[PDB]
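Asker: Quick one: this structure, given as structure tokens, is what I'll be asking you about.
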Amino acid sequence: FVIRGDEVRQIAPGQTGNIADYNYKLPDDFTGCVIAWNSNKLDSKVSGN
Amino acid sequence: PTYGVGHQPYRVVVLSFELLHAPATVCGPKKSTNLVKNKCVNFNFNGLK
Amino acid sequence: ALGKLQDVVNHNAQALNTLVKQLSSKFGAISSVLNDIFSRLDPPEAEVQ
Amino acid sequence: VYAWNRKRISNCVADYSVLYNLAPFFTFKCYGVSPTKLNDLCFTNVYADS
């Protein structure tokens, strides 16, 4: 998925947030890895994406 | 403003509390329920469960 | 005269009183109350406490 | 920082969820309490040092 730059802390187990609660929730016993990278070059437009 | 991160000004606010050892005056948005007598209930009094 | 029997009663009562008293020990945790630990910390560190 | 401002917070109901759920703050780091449990607890001796 694509989120904001500041919202990367909410992609974690046990977090309360807006994308955490209403978009993507992780379990408390979650195992795995979260990968985040900037996509300004591809997922942005001058007129607004 | 021309300096890189690590030298830019940061605003820091430190919130200091005490835990449950006095009557409390600052509380969360949780709504108060009615009180029931002589029955087994799981209660929350000012953060004490 | 009857010190031996009273002594046995005293040891049993004293052992129970000590066992009850031991619940008031933090044991190197932030609090001696379990409910406070749940009400205050995230499960990764609350599990440790 | 040498003359840091201390404000007492008392006799109010505090919604920390609007502080936590808003995204502009880079560091929100708590030591003696969980960040997500602040809405479920009652406090006194609350001070903001700015």
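Chain C is numbered as in Swiss-Prot, which gives 944-992 for the residues shown.
Placed from the backbone N, Cα and C atoms, the Cβ positions cover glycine too.
Straight from Swiss-Prot, here's the annotation block:
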VARIANT   C:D950 to N  In strain: Delta/B.1.617.2, Mu/B.1.621
VARIANT   C:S982 to A  In strain: Alpha/B.1.1.7
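Mind running through what each feature is packed against?
Answerer: When Cβ atoms from all protein chains are considered, those within 10 Å of C:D950 (variant position) total 10, not counting its own.
The number of other CB atoms found within 10 A of the CB of C:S982 (variant position), across every protein chain shown, is 21.
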Asker: Calculate the distance in Å between the alpha carbons (Cα) of C:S982 (variant position) and C:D950 (variant position), and round it to a whole number.
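Answerer: It is 43 Å, counting Cα to Cα.
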